[PDB]
Amino acid sequence: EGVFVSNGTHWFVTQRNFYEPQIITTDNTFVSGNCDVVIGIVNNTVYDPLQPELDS
Amino acid sequence: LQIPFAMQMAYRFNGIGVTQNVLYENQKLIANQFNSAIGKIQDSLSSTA
Ligand SMILES: *[C@@H]1O[C@H](CO)[C@@H](O[C@@H]2O[C@H](CO)[C@@H](O)[C@H](O)[C@H]2NC(C)=O)[C@H](O)[C@H]1NC(C)=O
Ligand SMILES: *[C@@H]1O[C@H](CO)[C@@H](O)[C@H](O)[C@H]1NC(C)=O
Ligand SMILES: *[C@@H]1O[C@H](CO)[C@@H](O)[C@H](O)[C@H]1NC(C)=O
């Protein structure tokens, strides 16, 4: 739920009716297929909250 | 509030209980079906009394 937005330099996801930017993560989001299909997709990092623990 | 039209249609798909990747993956087909369906409105009204 929410929409991807940028302030010009950084990418966030907000709920749609009130500006509240969240850092984009694998639990803010879901995957479907690959980048070649979608008209206007943008290149970015998605943070995975498990990776700091696997970095122990 | 402006929003891109394909991104508004992705909200209309969530509103019927279809996950929005279904629109972004099928976007040209969905656009052609709409454009073709509006063409059938012209041809019906430009013919039927
Ligand atoms: C876009 O939003 C980010 C919010 O993180 C801004 O970057 C932060 O800027 C403050 C100072 O304004 C710094 O203290 C933070 O460390 C920055 N965070 C990061 C991740 O670098 C960014 O300045 C905003 N851009 C514009 C054009 O407004
Ligand atoms: C958006 O419009 C610009 C011209 O205004 C065009 O160059 C660009 O390819 C378009 N991008 C998408 C995602 O449709
Ligand atoms: C996005 O990333 C891929 C892989 O790094 C690259 O091939 C592609 O050209 C990039 N696209 C844009 C719009 O930067």
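Here Swiss-Prot sets the residue numbers for chain A, with the shown residues being 1092-1147 in order.
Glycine too: its Cβ is placed from the backbone N, Cα and C atoms.
Under its natural variant annotations, Swiss-Prot gives A:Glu1092 to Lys the following note: In strain: Theta/P.3. Annotation of the natural variant A:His1101 to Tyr in Swiss-Prot: In strain: Theta/P.3. Quoting Swiss-Prot on the natural variant A:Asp1118 to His: In strain: Alpha/B.1.1.7.
A map of Swiss-Prot features onto the structure.
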residue   : record           : CB count, 10 Å
A:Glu1092 : variant position : 8
A:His1101 : variant position : 11
A:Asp1118 : variant position : 10
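Taking only the Cα positions, the spacing between A:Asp1118 (variant position) and A:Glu1092 (variant position) is 11 angstrom. Calculated from their C-alpha atoms, the gap between A:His1101 (variant position) and A:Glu1092 (variant position) amounts to 19 Å. Selection of the variant positions A:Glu1092, A:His1101, A:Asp1118 by a Cβ distance under 6 Å from ligand 1 yields, in sequence order, A:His1101.
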